[PDB]
Amino acid sequence: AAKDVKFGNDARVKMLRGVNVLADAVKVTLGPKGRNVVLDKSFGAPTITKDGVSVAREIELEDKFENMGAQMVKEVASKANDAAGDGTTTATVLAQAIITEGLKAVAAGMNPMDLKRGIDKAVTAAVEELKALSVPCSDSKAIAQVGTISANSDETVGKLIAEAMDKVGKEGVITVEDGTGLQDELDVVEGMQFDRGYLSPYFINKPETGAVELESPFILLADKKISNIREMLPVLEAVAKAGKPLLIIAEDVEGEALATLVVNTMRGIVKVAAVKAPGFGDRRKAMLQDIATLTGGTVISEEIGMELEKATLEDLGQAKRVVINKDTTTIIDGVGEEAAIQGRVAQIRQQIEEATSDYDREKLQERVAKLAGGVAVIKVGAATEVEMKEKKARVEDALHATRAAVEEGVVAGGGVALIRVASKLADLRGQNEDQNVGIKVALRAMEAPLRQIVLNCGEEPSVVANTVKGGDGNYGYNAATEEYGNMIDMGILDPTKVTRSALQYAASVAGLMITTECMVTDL
Amino acid sequence: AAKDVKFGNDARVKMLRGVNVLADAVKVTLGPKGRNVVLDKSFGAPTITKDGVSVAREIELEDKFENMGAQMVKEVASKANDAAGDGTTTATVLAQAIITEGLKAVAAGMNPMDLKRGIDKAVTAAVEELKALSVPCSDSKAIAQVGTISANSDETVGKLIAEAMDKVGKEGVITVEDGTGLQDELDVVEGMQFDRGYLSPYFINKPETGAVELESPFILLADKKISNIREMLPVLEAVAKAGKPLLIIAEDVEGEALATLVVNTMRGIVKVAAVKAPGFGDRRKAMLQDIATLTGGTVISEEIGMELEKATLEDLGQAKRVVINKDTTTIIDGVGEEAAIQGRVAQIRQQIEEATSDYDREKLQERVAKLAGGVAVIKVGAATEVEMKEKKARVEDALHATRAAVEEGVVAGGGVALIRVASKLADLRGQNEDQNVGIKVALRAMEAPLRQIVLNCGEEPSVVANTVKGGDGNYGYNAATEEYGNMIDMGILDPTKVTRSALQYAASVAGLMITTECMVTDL
Amino acid sequence: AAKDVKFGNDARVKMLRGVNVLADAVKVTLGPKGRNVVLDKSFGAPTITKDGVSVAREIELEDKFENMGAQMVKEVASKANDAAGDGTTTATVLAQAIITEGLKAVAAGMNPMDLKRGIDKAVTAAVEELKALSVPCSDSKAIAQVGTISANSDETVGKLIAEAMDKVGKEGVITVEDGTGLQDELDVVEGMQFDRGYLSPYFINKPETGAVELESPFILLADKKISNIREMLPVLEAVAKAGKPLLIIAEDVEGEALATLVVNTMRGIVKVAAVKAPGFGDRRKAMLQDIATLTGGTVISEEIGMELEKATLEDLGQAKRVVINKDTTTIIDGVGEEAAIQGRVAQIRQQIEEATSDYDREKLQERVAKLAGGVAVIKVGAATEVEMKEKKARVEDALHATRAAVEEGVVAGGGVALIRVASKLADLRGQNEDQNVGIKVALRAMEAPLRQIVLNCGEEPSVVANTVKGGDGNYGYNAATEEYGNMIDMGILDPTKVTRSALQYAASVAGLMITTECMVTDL
Ligand SMILES: Nc1ncnc2c1ncn2[C@@H]1O[C@H](COP(=O)(O)OP(=O)(O)OP(=O)(O)O)[C@@H](O)[C@H]1O
Ligand SMILES: Nc1ncnc2c1ncn2[C@@H]1O[C@H](COP(=O)(O)OP(=O)(O)OP(=O)(O)O)[C@@H](O)[C@H]1O
Ligand SMILES: Nc1ncnc2c1ncn2[C@@H]1O[C@H](COP(=O)(O)OP(=O)(O)OP(=O)(O)O)[C@@H](O)[C@H]1O
Ligand SMILES: [K+]
Ligand SMILES: [K+]
Ligand SMILES: [K+]
Ligand SMILES: [Mg+2]
Ligand SMILES: [Mg+2]
Ligand SMILES: [Mg+2]
C-alpha cells in the first residue's frame, strides 16, 4: 500500500518513542523490587507477569513508526528468551540504553555505522571479559541461589531446582508443569527426552507457550517409513477410538498427506502429533526401542515384518504426559513396566560392558545417562490460574537460569558484572572517534541494568552506580535490602550466559537501529 | 475506472516528486557513510537494510502520479539488482540525476526525445569508456577488496568471499545462507548447481527473496516423462510420509495436473517443488545420473524399465539443503556416498581421457569443473534476525559484486569511474543542440554517485567532485577516511559490470521518463 | 490566554522552521542575480521589492512557534535597516546561518550559552578585522560603484548618487522622492535639514515608510512656548483655510492638548505636524531664524513682542515639500527669497569672520555647510507605481550605502569581506570547547552571504566559497559575470558599516535564539 516515509530525526524520535514505550513497560519488571505487568488477553483472564519477554511480546503501538521501533526492540527480548530463557528485561534495558545514547551520538553528528562498529567492538570485548569474570558453576555451587534470584527471590523455587538437579543431575531433564495443590511439588519420574521438534507449525495448542502438552497420551513408534494411506487408516481409527492423544515418533514427518487431511478432519478437540527420532539407522532403532520399552510399546520394522494393520491399542505405548517443543520434546511419565525398564537398563549396562568404539561408547553412555537420570517434574502450586501462570513463569525462568549457570558459569548479579566489565573496558578504543563514542555508548549502557534496578528500588541510580563502580570484584548493591556488599556472598548471582546473551542481542539490535536514517511503513 | 489525466509541467513535477521520494529513501544508503533504512513488514519485525533495491521496492506513494514516477524509477533498482546484484542505489541516484536535469532541460523548452537520444548516446559512449577503463579481475586481483567495498567496508565478508573463490575457483558456486553462530563461517561442501528455474510462480516461500530454500530435502530424478497420475500417486504418498521435502528434477514440468492439485492439497506446511534439468537427450541423462550419484538416488528410464511404483524412499536421493531460483538452482549438500562420489569423479576423469569431440569435451570438462569445485557456502553469523538479514544482504551484495568483477573487471570506486568517463566524453556531440544538452545531462548525472557519496559524508559534493575531476586516472575520494588518493591503492573498487549496469538502466528509464508529457492514472 | 509551551528540540525545530520561512523569502532577493518578492497589500496593488527588510517585515506565520522564530529573525532585518539602510538580506542570511549551525551544535549537546559566547567573541573579532580590512571612502573613491552595487547594479542610480555627493558634498543631505517622468532626475535646491523627529507616533501617513511627506507646506516657527489655546486658535484657523499643510518647528511639542484635539478634528484629509528645533537658547533662535529666512517666514519671541494673533498667512513661511522622519526632518524646497537667502549667507559668512569661540565657530560652520550644500533631491523616474516603489527602494538603498561608505569605509563586496575576516579568525579560541564551536559556527556563517549569492547564481556555493577562500585580499567572485577577480577592480564594493552591522545584528539575535530551550505562545 501507500507508504509513510520518514527521515532523519523525525523517524529516529518516533522509533525511539516506540522503543521507550516497550522498554518502560518491560523495565518496570526488572529486579527484586520490580513490579508486575498485566497483559490483557482476548482468550481469557489477563495474565499477570514479571517476565520481560511476555510484556515485550504484547506491546504493539498505534503509531506505525513507533510500532516499528517497538518491534525491533521486541526482537531483543525474544532472542534473549530463545537463547537463555532469562535476562529478557535486562536485554531490553540494555537495548534501550544503547539506542538512547547512540541516538544522542547520532544527533551529535557522529557516523552511525562507526557508532555501531564501536558498540560491537565494546560488546565483543565485554563478552570476553564476562567469560574471564565468570565463575564456573562447579566452583560457585550456588544453583539454589541462581534459581532463587531468577525466581524473583523465591527461595522455595531455587531450593526445588537445586533438589531436582541433585536428583537427576545438573544435566538431567527437568520440566515445569501446572500442579493441583497450593505448594510446589517435585517428583522424579521415569521419562524420556530428545532434541527434536514438531514438523508442523499449526500444532500449537490454545496456550501461546509454543510448547504443546498432552495428558495421558498414546505412543506410536516407527523406524520404517510407511507409504500408502489405507494401511494405517485402520490403525489411525483405532487410536481415534482409543481415547488417548496420539504421538508418533518416526524418522521424519511430512504435512501434505498427513497434517492437512487430519486438520481437515478434526476441529480442535483432541490433538494428534508426530515428531522426528534422534539419530539415524541403528541409533534411531535403538532410540525407538528404548522409548517403546519405556512406554510398553512396540516398534515396527521391515526385517521383523510386523505390520501396522495387525497392531492393537494394547501393543502401542501409553504415557501420562508429553511436552513437545521445537527445541526439545520430552515424554514426562511413560508407565510401561518397571521390571521391563530395569531389565532394559541392565541390558544397556551390559552394552556398556561390551561396547568399545568411542562414538558407540559415548552415545550409549548418553543413553544410560538419560535412562538413569529420569525426568524431574516440578508441579507449580498456586491457588488460582493467574498465580499459576505467574509462578510457572518464575519457575521456568529459574530452570533456564540454572541451566545457563551450569552451562556457562555465574557472575555477580544486580548488573554488577556488566559494571565490572565496563570498568575493565575503559581503555578500549576504536579506529576513529565515532567508534570510540560507540564504545563509550556501550560501556555506559552496560550500567543501565544496575541503574534500572536502583530506579525500581526508588533509589538514586547514579549514586549506587558510582558506589558499585568505586568498588571492585563482586562488590555490588543488594536491591532486596538496599545495601552494598559482596554480590556472591549475598547470593545475587546471574548466569554468565544470561548476561552475555542480554548484552549481545541488545547490542546487535540497538547498534543496527541507531544506524537508521529512513523508515518506511504504511500510512 | 475514471482517470486523472495530467499534462506537461504538473504531471512532470508530480512524477519527479515521486522519483525524489523513492530516490531520497534509497540514496540515504549510498556509500560507506550511508545509513540504513527500516522497512516495515506486516509479516513480522521490520527489516533494517542498506540495500537500495529493497528500499526502492518498499516505496509506494499515496499520490497516484507521484506513485507512477516512483514505480518507473523503482524499475531502475530492480533491473540493476537483477542484472548485477549490486549498484542499485547508484542506479537510483543516477536515474534521479538524469531525470532531474532532463526535466530541467525539458522546462527549458528543449525537445525531450532529442534529450533522450543525447542521454542514450552519452551512455553508450560511457559504457564503451567504462569497458576501456576497466581493469580485468585477473590483473587487479582484489576480490577481497571488491567484496569488502560491496559489503560496506566489511573486511571479514570480503576475506570470506576471497577464500571461497580461492577454494572453489573464481567461477565456482557460492551460496549465502543463515548461520547459527555469531561469526560468518565458510564451508566447501559437495553439491550441485545448474542454470534452471522453478516452473510455477506460486512456489514462492514466506520470505520475499524470490529464491526458495528447503532443509534436508528428498531428491527425485526422471528423464522419461510420466503420463498417468495413478502410477506415481503411490510414490507421491511415499514421499508424503518420508518427512523430507520433495524436489523433482525432470525435462520439463507442467502445472495444470501437478501444481494445481497439490496446491489444492496442502495449505503451506511443507513444500514440494519440481524443476527442469540442463541439457537434452544424452546430456540430460548424464546430468541426472550425476545428480543421483551425488545424492545417492536413482534415475528412472524406459530402457532400464525400472518403474516408479517399485521405487522406495531409500532408493531416492537425500540432501541437506537446496536453494531454487529462477536464474539458477543449487543443491547445497547432497550426502550420497563419498566413496561413490570419488568413484564417479574418477569415471568422468576417464571420460576426459577418452572423449575427443570438442562439444563433448567442453561439456564434460564443465561437468568435472562443477564436481571438483563443489559448493562453497557462507553461513551468516549474527546475534539476531534483523542483523542476520542485514548481514546476509551485505554478503549477497559482496558475492554479486565479486562475480561481476571476475566477469567484467573493476574500475575505481566511489563514483570515480563515472567521473572519469564523463571527463573523457566532454567532446561528445549529438545531431542537434537538444541532443547535446541530453549528452551534458547524462555527463553531469554521472557525477551524481560521487556527489551523493560526499553528501552522505556530510561534506561538500561540488568541492570533492571538482577535486576528483581535476585529478586523473584512479584518483578519487576515500569517503571512509574523507581524503583523496588513488582509489585502486586504497582498495575502493567497483565492478565494471555494476557501474555499467547502473548507468544503463538508470539511463533507459530516466531518458524515457523525461519524454513524458501526459500521465494517466486512477482518480 | 492559555499557552502552548514547547521544549527542547520540538520548540527549536519549530522556531527554525519559522526562521527558514522568513530567511528563504528574504534570501531569494540577495545579490545581483537575486530576484524580486511580491508582497500583497490590502491597501492597494502588491509591492514588488528586492529589499530584504520589506520581505522580512511582511512575513508572519500561522504556526505560533514558527511565527515566533520568524519574528525574532525579522528583528535582524529591521535592525540592519534602521542602522545602515542596507544589508538587511545579508543580515538575514547571516542570522539564518548562525541559527542553523548553532542549533546543530545545540543538538550535538554543546552548551548553548557557551555557543552564544563563542559567536559573540568571533563576531567582535570579525568586526575588528572588518575595521582593519576597511578602505576609507576617501582612499577608494568609488561612491558611484558603491551606489551601483547597492542599487542592484544600476549604474545610473550610482552615477546619480555620485553626482549628488559631488554637488552637495559627501555629507550633504540627499532625499529620494517620486518623480514624474520616466528618467531619474537630480536637482540641488535650497532647503534645510535637522536631526529631529515627530513627537506623535500617530502622524504616520498612508504609506508605511515611517517618514511622512507634505507637498507645498506652510511653515510656522516659534521659540517661545505658548500656553493658552485661544491665542492661536485664530492662527490655527488661518492655516486651516490657507490651503497648505502646516509644519510647526518649536522647542518641544506635547500631544494631550494639541495632538488629541486636532486628531479629533480631522478624519485624515490634510495633515498638520509639529517637530522640535535643534539646539537650545541662542542656538535654537539662530536655527529658527535661518529656517524662517529660508522659507520667508517669521519667528515669534517674547522680547520682540510680536504675537501670534497678529500673524498673517503671508508672514508665515512657505515651502514646496517637507519629509519628516524620526531620525531627521528635512525641508526640501523653501522658496522664501533668493536675494534674502544670499544676504543671510553673507551675514553668516561675516559671522564666520567675527566669531572666535571654538564651539560657536564649529556650530556656525555647521550652519554655513548646511546652507551652502543645500538639499539634493533625486526624482525617481518610473513608468508605473510598482516600478516607482521598486526603483525608489533601490535608490534609497544606494543612498544609505553611500552614506555608510563615506562614514565607515568600504570592503570587498559579494560576501568576500566576511570570508576574509573569517579566514583571519581561524585561530580564534574561546574559554572552552563549546565556545570554540560557537566561534566556528560564526566563522562558517560568515561564508553564508557569498554562498547564498552563488546559489542565487545557480552555481555551486561550496566550489566558489572554496575558490574565494583560497584567494587572498579582495579576490572574489563577480556574481554578475560568474567569474573571479579583484572585487575592488570590478567595483563590487560593500560599505564596511553595512557588512559590520549585518554581522552584528545577525549575531546578537541568532546567538540569543540558539540558547532557547522553551517557547511559550498562545494556543
Ligand atoms: N536481591 C537482588 N539484589 C540485586 N540485584 C538483584 C537481586 N535480585 C535480582 N537481582 C538482579 O535482577 C536481574 C534480574 O531481574 P529480573 O529477573 O526481574 O529480569 P531479567 O532476568 O532481566 O529478565 P526476565 O526474567 O524478564 O527474563 C539480575 O541482574 C539480577 O542479578
Ligand atoms: N571507502 C569508500 N570510499 C569511497 N567510495 C566508496 C567507499 N566504499 C564504497 N564506496 C562506493 O560506494 C558505492 C557503493 O555504495 P553502496 O554499496 O552503499 O551502494 P550501491 O552499490 O550503489 O547499491 P546497493 O548496494 O544498494 O545495491 C560505490 O560507488 C563504491 O565505490
Ligand atoms: N556583481 C556582483 N558580484 C558579486 N557580489 C555582488 C555583486 N553585486 C552585488 N553583490 C553583493 O550582493 C550583496 C548585496 O545584495 P543585496 O543588495 O541584494 O542585499 P543586501 O544588501 O544584503 O540587502 P538589502 O539590499 O535587501 O538591504 C553584497 O554582499 C554585494 O557585495
Ligand atoms: K522480570
Ligand atoms: K546502498
Ligand atoms: K536583497
Ligand atoms: Mg530473570
Ligand atoms: Mg553496493
Ligand atoms: Mg543591498
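We number chain B the way Swiss-Prot does; in order, the residues shown are 2-524.
Just so you know, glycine gets a Cβ as well, placed from its N, Cα and C.
Taking the Cβ of B:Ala480 (ATP binding site) as centre and 10 Å as the limit, one finds 24 other Cβ atoms among all the protein chains shown. Annotation comment: Swiss-Prot describes B:30-33, B:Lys51, B:87-91, B:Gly415, B:479-481, B:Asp495 as ATP binding site, evidence class experimental evidence.
DSSP assigns B:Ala2 (mutagenesis position) to coil in the three-state reduction, placing it in neither a helix nor a strand. Under the heading of mutagenesis, Swiss-Prot lists B:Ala2 to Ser and annotates it as follows: Complex stability is significantly decreased; when associated with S-76, same residues as in M.tuberculosis.
Here B:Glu76 (mutagenesis position) comes close to B:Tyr506, B:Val510: these same-chain residues lie at least six apart in sequence, with C-beta atoms under 8 angstroms from its C-beta. For the mutagenesis experiment B:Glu76 to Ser, the note given by Swiss-Prot reads: Complex stability is significantly decreased; when associated with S-2, same residues as in M.tuberculosis.
The Cβ of B:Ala109 (mutagenesis position) lies under 8 Å from the Cβ of B:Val438, each on the same chain and at least six residues away in sequence. DSSP assigns B:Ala109 (mutagenesis position) to coil, not to a helix or a strand. The note that Swiss-Prot attaches to the published mutagenesis B:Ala109 to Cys is: Forms inter-ring disulfide bonds. Prevents ring separation and leads to the formation of high amounts of symmetric GroEL:GroES2 complexes.
Here the residue is the original one, but Swiss-Prot notes a mutagenesis experiment at this spot, B:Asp398 to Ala: Can bind ATP with normal affinity, but is defective in ATPase activity. Binds non-native rhodanese, but cannot release the protein. Neighbours of B:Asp398 (mutagenesis position), defined as other CB atoms within 10 A of its CB across all chains, total 29. In three-state terms derived from DSSP, B:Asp398 (mutagenesis position) belongs to a helical segment.
Swiss-Prot gives this note for the published mutagenesis B:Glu461 to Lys: Temperature-sensitive lethal mutant. At nonpermissive temperature, the rate of general translation is reduced and a defined group of cytoplasmic proteins are translated but fail to reach native form. The Cβ neighbour count for B:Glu461 (mutagenesis position), using a 10 Å radius and every protein chain shown, is 18.
Put simply, of the mutagenesis positions B:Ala2, B:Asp398, B:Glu461, the one whose Cα is nearest the Cα of B:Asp495 (ATP binding site) is B:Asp398. With a CB cut-off of under 6 A applied against ligand 9, none of the recorded positions B:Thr30, B:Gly32, B:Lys51, B:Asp398, B:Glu461 are retained.
The number of other CB atoms found within 10 A of the CB of B:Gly32 (ATP binding site), across every protein chain shown, is 27.
Among the recorded positions B:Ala2, B:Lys51, B:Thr90, B:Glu461, the ones with a Cβ under 8 Å from a Cβ of chain C are B:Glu461. Under the three-state DSSP scheme, B:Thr90 (ATP binding site) falls in the helix class. Fewest other C-beta atoms within 10 angstroms, among the binding-site residues B:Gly88, B:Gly415, are seen around B:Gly415. B:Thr30 (ATP binding site) sits 14 Å from B:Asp398 (mutagenesis position), taking the CA atoms of both as reference points. Long-range Cβ contacts of B:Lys51 (ATP binding site) within its own chain (separation 6+, distance under 8 Å): B:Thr30, B:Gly35, B:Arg36, B:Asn37, B:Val38, B:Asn153, B:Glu391, B:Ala394, B:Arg395. A C-beta separation below 8 Å, combined with a sequence spacing of at least six in one chain, links B:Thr90 (ATP binding site) to B:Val27, B:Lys28, B:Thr30, B:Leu31, B:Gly35, B:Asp52, B:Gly53, B:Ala78. Cβ neighbour count for B:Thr30 (ATP binding site) (all protein chains, 10 Å cutoff from its Cβ): 24. Secondary structure at B:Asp495 (ATP binding site), as computed by DSSP, is strand. Between the CA atoms of B:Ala2 (mutagenesis position) and B:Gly88 (ATP binding site) there is a gap of 38 Å.
Within 10 Å of B:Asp398 (mutagenesis position), counting C-alpha to C-alpha distances, fall none of the binding-site residues B:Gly32, B:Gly415, B:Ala480. Cα of B:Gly88 (ATP binding site) to Cα of B:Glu461 (mutagenesis position): a distance of 22 Å.
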